[PDB]
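Novice: Next up is a structure, given as structure tokens.
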Amino acid sequence: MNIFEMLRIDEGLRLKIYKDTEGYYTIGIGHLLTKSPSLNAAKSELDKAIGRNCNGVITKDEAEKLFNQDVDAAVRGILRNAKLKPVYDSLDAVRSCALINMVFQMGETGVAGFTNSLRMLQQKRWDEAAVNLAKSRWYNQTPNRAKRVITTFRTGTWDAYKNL
Ligand SMILES: [Cl-]
Ligand SMILES: [Cl-]
Ligand SMILES: [K+]
């Protein structure tokens, strides 16, 4: 398993503009277009992103292109962030993907705000971080995904994604 497969599983793939779990216009593999309640604004954002007149629909190759850009951005964001980088640097390859996953879903500021959890991951107190991570709006709003990610941080294995 790798970060792309993991996220492809958590985000799914849609070629037409849709509303994510929070009600925001999104497309492709979890690519947020805008937070504005305007479909019109969303379509304009889509066009700008792809570079052509899409009329709200895209091809799979285009979805995958946005996806590569989005993973790249998440990783680079983590590395530029003073709170996130040290954690990411301390984690093994498998657990690092869980951190990337959270950043992809909530953004760098969202994640950097999980200070207590971050401190526990850094200290390698897996079980404790797991409990702390679960005491969040994130867990209560998207429990199945949060469970998969948290299990990944706890065990350092892909078991939660395995056989899905
Ligand atoms: Cl809560
Ligand atoms: Cl969920
Ligand atoms: K790492």
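For this deposited structure, the header notes the method as X-ray crystallography, 1.7 Å.
For all residues, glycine too, the Cβ spot is worked out from N, Cα and C.
As annotated in Swiss-Prot:
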type     : residues                           : note
ACT_SITE : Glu11                              : active site, proton donor/acceptor
ACT_SITE : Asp20                              : active site, proton donor/acceptor
BINDING  : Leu32, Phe104, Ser117, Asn132      : substrate binding site
MUTAGEN  : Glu11 to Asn                       : Loss of 84% of enzymatic activity
MUTAGEN  : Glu11 to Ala, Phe, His, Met or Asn : Complete loss of enzymatic activity
MUTAGEN  : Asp20 to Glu or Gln                : Loss of 99% of enzymatic activity
MUTAGEN  : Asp20 to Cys                       : Nearly no effet on specific enzymatic activity
MUTAGEN  : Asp20 to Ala, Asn, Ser or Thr      : Complete loss of enzymatic activity
MUTAGEN  : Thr26 to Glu                       : Complete loss of activity at neutral pH; covalently bound substrate
MUTAGEN  : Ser117 to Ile                      : 500-fold decrease in enzymatic activity
MUTAGEN  : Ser117 to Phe                      : 10-fold decrease in enzymatic activity
MUTAGEN  : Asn132 to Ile                      : 5-fold decrease in enzymatic activity
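How buried are the listed features, and what sits near them?
Specialist: All protein chains shown were included, and the count of other CB atoms within 10 Å of the CB of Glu11 (mutagenesis position) stands at 20.
The Cβ of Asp20 (mutagenesis position) lies under 8 Å from the Cβ of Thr26, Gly30, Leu32, each of these being in the same chain and 6 or more residues away along the sequence.
Here the Cβ of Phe104 (substrate binding site) has 26 other Cβ atoms within 10 Å, regardless of which shown protein chain they belong to. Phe104 (substrate binding site) falls within a helix when secondary structure is assigned with DSSP.
Classification of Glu11 (mutagenesis position) by DSSP places it within a helix.
According to its DSSP assignment, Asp20 (mutagenesis position) is coil.
In this structure, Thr26 (mutagenesis position) is part of a beta strand by DSSP.
Over all protein chains present, the Cβ of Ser117 (mutagenesis position) has 23 other Cβ atoms lying within 10 Å.
Counted within 10 Å of its Cβ, the other Cβ atoms near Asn132 (mutagenesis position) come to 19, all protein chains included. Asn132 (mutagenesis position) falls within a helical segment according to DSSP.
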Novice: In Å, rounded, how far does the Cα of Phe104 (substrate binding site) sit from the Cα of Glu11 (mutagenesis position)?
Specialist: 10
Novice: According to DSSP, which kind of secondary structure is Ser117 (mutagenesis position) found in, if we only use helix, strand and coil?
Specialist: helix
Novice: Cα-Cα separation of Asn132 (mutagenesis position) and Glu11 (mutagenesis position), in Å?
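Specialist: Taking the Cα atoms only, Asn132 (mutagenesis position) lies 24 Å from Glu11 (mutagenesis position).
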Novice: Could you state the CA-to-CA distance between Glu11 (mutagenesis position) and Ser117 (mutagenesis position) to the nearest Å?
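Specialist: Here the two Cα atoms lie 23 Å apart.
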